[PDB]
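Written out below as C-alpha cells is the structure these notes cover.
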Amino acid sequence: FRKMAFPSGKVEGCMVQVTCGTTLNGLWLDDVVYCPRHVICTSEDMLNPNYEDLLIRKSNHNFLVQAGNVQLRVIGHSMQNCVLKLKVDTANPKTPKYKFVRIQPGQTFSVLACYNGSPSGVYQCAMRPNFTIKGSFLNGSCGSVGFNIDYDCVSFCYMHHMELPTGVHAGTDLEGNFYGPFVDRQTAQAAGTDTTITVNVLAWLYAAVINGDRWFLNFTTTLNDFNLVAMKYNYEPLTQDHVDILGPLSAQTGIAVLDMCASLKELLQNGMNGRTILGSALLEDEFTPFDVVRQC
Amino acid sequence: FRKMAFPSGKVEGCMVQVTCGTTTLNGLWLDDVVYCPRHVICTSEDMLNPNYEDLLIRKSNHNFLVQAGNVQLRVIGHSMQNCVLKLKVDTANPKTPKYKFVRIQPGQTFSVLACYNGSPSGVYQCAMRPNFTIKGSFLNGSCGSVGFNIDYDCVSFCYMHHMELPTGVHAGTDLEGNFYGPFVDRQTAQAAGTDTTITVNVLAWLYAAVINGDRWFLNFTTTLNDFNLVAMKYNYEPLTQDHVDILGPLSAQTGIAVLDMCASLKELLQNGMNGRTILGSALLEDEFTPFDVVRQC
Ligand SMILES: *[C@H](O)[C@H](C[C@@H]1CCNC1=O)NC(=O)[C@H](CC(C)C)NC(=O)OC[C@](C)(O)c1cccc(Cl)c1
Ligand SMILES: *[C@H](O)[C@H](C[C@@H]1CCNC1=O)NC(=O)[C@H](CC(C)C)NC(=O)OC[C@](C)(O)c1cccc(Cl)c1
Ligand SMILES: [Cl-]
C-alpha cells in the first residue's frame, strides 16, 4: 500500500510556459491558458500589488507563452479572481475531457509539479482542514496544478500560487478563488491551527488490516465518546456521514467503524509502543476512504 | 519534501493489454515489439512448476491478442528472452519515447506506473532493496507494469513486474527478462535474503532535512571506519569513499562534511529519535538517493 498519484499524461499535454518580464506555468485548455495573475508582478510589485492597475499597463505582447518549442500568440487577456486567462490563437489539440471543481478539505489530489512549463514530478496531496497543502514546490512552480481523474475526465482542483512562512502552500481553484483566507501578496499570513483528518486515518487503518497489519485491533466506543477523545488530540470530529463513507471498508474487513474508532482511541491514548502500521511510525491522514478502495 | 515520481505520460503511451488464453496482463510496446512476462502463457495449473519452453511451443502468433486501447495489433512473431516474451507486431508504436533498457543497482530508485488491462491506474516511487525486492502496490493483473527513470526526454526502463513473494514484497526483472535477485517465475517457496538499510540514502535524506530547516539532530565527528563499525551493528550498508564522493554535492550545499553527518547518524542510531521527527518522519528514511534529494532540492 503506497501513496499513489494518478497517471499524469493527460495533464502533461496541457502545461505551458508563461513569462512576463518572472516566469511560471500555465494550463492550456482549448484556446485558453490559465495561470496565476502575479506573473504580471515585478520583484517589487509583490509586496502589495494593485492587480487591476498592473494588468492595464500590460499588453498581450508582454505575455510570452511557450508550448514546448512552439511559441503561442496571445490575442486576449482577462482577470478572474486571482487567475489570468490568456486567450490564444490555437486550441490545445491535446485537450482532455475536463472539469473545474472546488474540492473540500480532507480530500486528496495529485499534483504535477512543473518548472518552466515542463513537468518534473507527480505526487499525491491532501487539502488540509486549514486549506493549506504540504507540498514540494520551488520557485517557478506557480501554475502547477492539482487534479483527480474520474472516468476519462480530468477534474482540475488546484493551481499553486504561494508558500506561507510555515513552509506549507496555498493556492486557488481554477476560477482563481483561494482555498482558505490567503491573498496573493507577499505579506505575513496565518494559516489556522491544522487538525488531523480523522475519517482518513480510519481509512488508512482499514488499509492496514487489508494488508495484514492487525495488531492494533481490540474494546469499543460511541461516536460521541470517541469525539471527546478526538478533541483532546486535535483530531477532526467524526460525523455519521464519515461512518457511512467508511462503510465499504468496514464490509470488506468485517470490522465495524465504531470498533475501528475504539482501536484508534487506544492508539491515540497509549501511543504506538514502537510498533508500526504499514511501515509508518506515525498515523497517516492523507488517504481518503475513496483512495483506499481505488487502490485495493 | 516528498516521495516524488516522474511524470508518466511517456510510459502511458507504451502500455498495452496482452491476452493468451485466459491469462491477461500488461505489455510494453516500443517500436514494433511488445515486451511482457512469459507467464502470460501459463494456465492456473501451470504456475506451480512451468516448463516455459514446452508451454510456448504450443502457442502460435494468433494465440496472442495484443490491444492498444481500442486498436488490435497483429502479432507476426514471438520469442522468449529469459523470463520475458517479445512479440513482434505489425505496427511500430508512434508514441515510442526515446528509451534505453537498464539494469539498476540495489539502492537506486525508480517510478512505477501500475497498470491493469493495459490501462494506467497510478504512479509511485520505489527503491530496489539491497535484497533485490521492492515494496510496491501491485494487485492481480498488474504484471507487466514497468519501472523507469526519466532523464531529459529519455525513458530508462529498469523493471517489469512478475510476482509477489509470500512476505508481501515484490520481485521482477529488467527488460531483458533477468530477475533482480535469486527469484524464479514459479509459485514455489522463495526467500528474499536479509535486507539492509541503504546508508548513503539515509545520509542524503539527513542532508535534505538540513536543507529544509530540520537541524535538531546535528552535533561531534567520527572516522569512516568508526562509523562503519556502528553501521554493521545496526544492519546498515557499509559506507564507502565512493558514497562519500556521491554525497559531495549535498555536503557542499550545506557546508556539513559527510563525516560530520555520519557522527550525527551514529548518535541517531545509538540513541534513537526520542519521539522527535525529521522531515515529519518518525523513522529514518532510506529510499531517497542523493540524486533524488538534489532533483527535488
Ligand atoms: C511561484 O512559482 C512562487 C512559488 C513559491 C516560492 C518558493 N516556494 C513556493 O512555493 N510563488 C511566489 O513567488 C509568491 C508570489 C506572491 C503571492 C505575489 N510569493 C511567495 O510564495 O512568497 C514566499 C515567502 C517568501 O515564503 C513569503 C514571504 C512573505 C510573505 C508570504 Cl505570505 C510568503
Ligand atoms: C501478475 O499480474 C501477478 C502479480 C502478483 C499477484 C498478486 N500480487 C502480485 O504482485 N503475478 C503472479 O501471479 C505470479 C505468476 C508466477 C510467477 C508464474 N505469481 C505470484 O505472484 O505468486 C504470488 C503468491 C500467490 O503469493 C505465491 C504463492 C506461492 C509461492 C510464491 Cl513464490 C508466491
Ligand atoms: Cl514514519
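Chain A uses Swiss-Prot numbers throughout; the residues present, in order, are 3266-3286, 3288-3484, 3486-3563.
This deposition comes from X-ray crystallography, 2.0 Å.
Including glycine, each Cβ sits where the backbone N, Cα and C put it.
Over in Swiss-Prot, the protein carries these features:
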ACT_SITE  A:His3304  active site, for 3CL-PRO activity
VARIANT   A:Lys3353 to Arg  In strain: Beta/B.1.351
VARIANT   A:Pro3395 to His  In strain: Omicron/BA.1, Omicron/BA.2, Omicron/BA.2.12.1, Omicron/BA.2.75, Omicron/BA.4, Omicron/BA.5, Omicron/BQ.1.1, Omicron/XBB.1.5, Omicron/EG.5.1
ACT_SITE  A:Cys3408  active site, nucleophile
VARIANT   A:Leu3468 to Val  In strain: Zeta/P.2
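Projection of Swiss-Prot feature records onto the structure.
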residue   : record                            : Cβ within 10 Å
A:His3304 : active site, for 3CL-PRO activity : 22
A:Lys3353 : variant position                  : 14
A:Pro3395 : variant position                  : 19
A:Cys3408 : active site, nucleophile          : 25
A:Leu3468 : variant position                  : 28
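Per Cα geometry, A:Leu3468 is the residue among the recorded positions A:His3304, A:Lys3353, A:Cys3408, A:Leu3468 nearest to A:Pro3395 (variant position).
Using CA atoms as reference points, the recorded positions A:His3304, A:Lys3353, A:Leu3468 were checked against the residue listed as 'active site, nucleophile', and the closest is A:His3304. Counting in whole angstrom, A:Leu3468 (variant position) lies 45 from A:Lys3353 (variant position) by their C-alpha atoms.
Taking the C-alpha positions, the distance from A:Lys3353 (variant position) to A:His3304 (active site, for 3CL-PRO activity) comes to 17 Å. In the three-state DSSP scheme, A:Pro3395 (variant position) is classed as coil. With a cut-off of 6 Å between Cβ and the nearest atom of ligand 1, the recorded positions A:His3304, A:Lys3353, A:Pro3395, A:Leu3468 reduce to A:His3304.
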